[PDB]
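Here is the structure we will look at.
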Amino acid sequence: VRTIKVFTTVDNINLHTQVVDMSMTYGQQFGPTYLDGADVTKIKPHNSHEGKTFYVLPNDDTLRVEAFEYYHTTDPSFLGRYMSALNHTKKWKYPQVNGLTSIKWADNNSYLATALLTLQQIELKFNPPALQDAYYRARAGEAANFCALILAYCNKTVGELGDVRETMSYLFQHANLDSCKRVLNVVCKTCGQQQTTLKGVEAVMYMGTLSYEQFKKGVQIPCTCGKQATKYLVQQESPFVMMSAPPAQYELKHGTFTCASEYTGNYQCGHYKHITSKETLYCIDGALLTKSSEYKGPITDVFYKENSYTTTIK
Ligand SMILES: Cc1ccc(NC(=O)NC(N)=O)cc1C(=O)N[C@H](C)c1cccc2ccccc12
Ligand SMILES: [Cl-]
Ligand SMILES: [Cl-]
Ligand SMILES: [Cl-]
Ligand SMILES: [Zn+2]
Ligand SMILES: [Zn+2]
Ligand SMILES: [Zn+2]
Ligand SMILES: [Zn+2]
């Protein structure tokens, strides 16, 4: 009976000492077992494993509670999906580009690089400690865990084609946007005027126009009476807003937005780049950086700063 000592965890915070039989697989002793993302369930302990930390699927109430406290999910597949993604994201390169942690292109990850760049430029606090901790580590240049968690929380695998707006939508549902409030007014010739209040994610996202200004002035929406009506923003309380539309040629002016998603090619299988407004316009394409004083190109998301806005419309 030869044995080594290892640590098991679900969160990489709470470590549990184990003595493992080197004649039995990790799986026979712990159930599903991972070493920095690699599935070692069907592998026997090696000497070099001595004192290393292994992730294991929770197999008692104590570990299921630790997993809920860290990830805010009880989904038994979550840990396996996180580890599957981490097994690739730990091999990606995360260069600093224009003071931001980017990702060198691999495994169709352009949407993920564009999201990661965006998240470093808007004010957001994540509810699950796993996401908040990884977000801090990503900002400091170590983004492998954050990217793997984003894939797991969005139900996406490495290589799957992803949409930045859909990814941000899922992440915002895991963020504290409770204080965020949007008041809209809908004006119809027939039904008259009606005001509604949105909160959380629905208060910071709009689909239909890239222009925050145009949203303030009013956009043409269908009324249930059949008529076109005008929707406009009455009041916005949020640290940012995200304006999205199907990709179209659009002019980005230095100092009038925070950052934007460029999308080139066909529906689903195209390529994202990230435009950021600094002292001039920077285009971050994974590891690649270009700058220009002007920009016109196919934009699908624009992010803007906000604190408190109240319309002057009567
Ligand atoms: C790249 C990508 C991955 C997954 C999705 N997902 C998707 O369509 N999911 C869905 N309908 O459930 C969309 C895109 C996508 O093409 N998004 C761009 C920004 C896009 C969004 C909306 C309308 C479009 C029309 C033409 C081309 C791209 C368009
Ligand atoms: Cl743990
Ligand atoms: Cl929750
Ligand atoms: Cl949550
Ligand atoms: Zn414990
Ligand atoms: Zn939660
Ligand atoms: Zn890979
Ligand atoms: Zn009406």
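Since chain A takes its numbers from Swiss-Prot, the residues it shows come out as 1565-1878.
Method reported for this entry: X-ray crystallography, 2.0 Å.
Positions of Cβ are set from backbone N, Cα and C atoms, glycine also.
The active site, for PL-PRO activity annotation in Swiss-Prot covers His1835 (among others). The secondary structure of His1835 (active site, for PL-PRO activity), as reduced to three states from DSSP, is extended strand. Annotation for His1835 (active site, for PL-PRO activity): same-chain Cβ neighbours under 8 Å, separated by at least 6 residues, are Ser1674, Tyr1827, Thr1828, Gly1829.
Per Swiss-Prot, the feature active site, for PL-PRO activity maps to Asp1849 (among others). Secondary structure at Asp1849 (active site, for PL-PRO activity), taken from DSSP and collapsed to helix, strand or coil, is strand.
Neighbour list (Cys1789 (Zn(2+) 4 binding site), Cβ cut-off 8 Å, at least 6 residues apart, same chain): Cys1752, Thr1754, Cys1755. Following the DSSP three-state reduction, the secondary structure of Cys1789 (Zn(2+) 4 binding site) is coil. Under the heading Zn(2+) 4 binding site, Swiss-Prot lists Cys1752, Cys1755, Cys1787, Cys1789, citing sequence analysis as support.
Across the range of the domain 'Ubiquitin-like 2' (1565-1620), the DSSP-based residue counts are 8 helix, 22 strand, 26 coil. Swiss-Prot lists 1565-1620 with the feature domain 'Ubiquitin-like 2', giving sequence analysis as the kind of evidence.
According to Swiss-Prot, the mutagenesis experiment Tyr1831 to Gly or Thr carries the following note: Reduced inhibition by GRL-0617. Counting every protein chain shown, the number of other Cβ atoms lying within 10 Å of the Cβ of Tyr1831 (mutagenesis position) is 10.
Long-range Cβ contacts of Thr1567 (variant position) within its own chain (separation 6+, distance under 8 Å): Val1583, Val1584, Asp1585, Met1586. Quoted from Swiss-Prot, the note attached to the natural variant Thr1567 to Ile states: In strain: Kappa/B.1.617.1.
The 10 Å shell around the Cβ of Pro1640 (variant position) contains 12 further Cβ atoms across the protein chains shown. Record note (Swiss-Prot) on the natural variant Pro1640 to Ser: In strain: Omicron/BA.2.75.
Quoted from Swiss-Prot, the note attached to the natural variant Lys1655 to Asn states: In strain: Beta/B.1.351. Summarising the environment of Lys1655 (variant position), the number of other Cβ atoms within 10 Å of its Cβ, over all protein chains shown, is 11. Secondary structure from DSSP puts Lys1655 (variant position) in coil.
Swiss-Prot documents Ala1708 to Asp as a naturally occurring variant and attaches the note In strain: Alpha/B.1.1.7. Cβ neighbour count for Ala1708 (variant position): 21 (other Cβ atoms within 10 Å of its Cβ, all protein chains included).
A natural variant is reported in Swiss-Prot for this position, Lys1795 to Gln, and the note states: In strain: Gamma/P.1. Within the same chain, residues at least six positions away from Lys1795 (variant position) with a Cβ under 8 Å of its Cβ are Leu1748, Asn1749, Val1750, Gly1782, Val1783, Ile1785.
In Swiss-Prot, the entry for natural variant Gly1819 to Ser states: In strain: Omicron/EG.5.1. The structure shown retains the original residue. In the three-state DSSP classification, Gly1819 (variant position) falls within coil.
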One should report the C-alpha separation between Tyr1831 (mutagenesis position) and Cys1787 (Zn(2+) 4 binding site), rounded to whole angstrom, as 29
With the fewest other Cβ atoms within 10 Å, the residue among the binding-site residues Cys1752, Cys1755, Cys1787 is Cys1755
In the three-state DSSP scheme, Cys1755 (Zn(2+) 4 binding site) belongs to coil
By the 10 Å Cβ-neighbour count, the most surrounded of the recorded positions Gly1819, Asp1849 is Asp1849
Candidates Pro1640, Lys1655, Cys1787, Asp1849 (recorded positions); nearest Cα to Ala1708 (variant position) turns out to be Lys1655
Of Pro1640, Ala1708, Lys1795, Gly1819, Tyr1831, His1835, the recorded positions with C-beta less than 6 Å from an atom of ligand 1, in sequence order, are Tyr1831
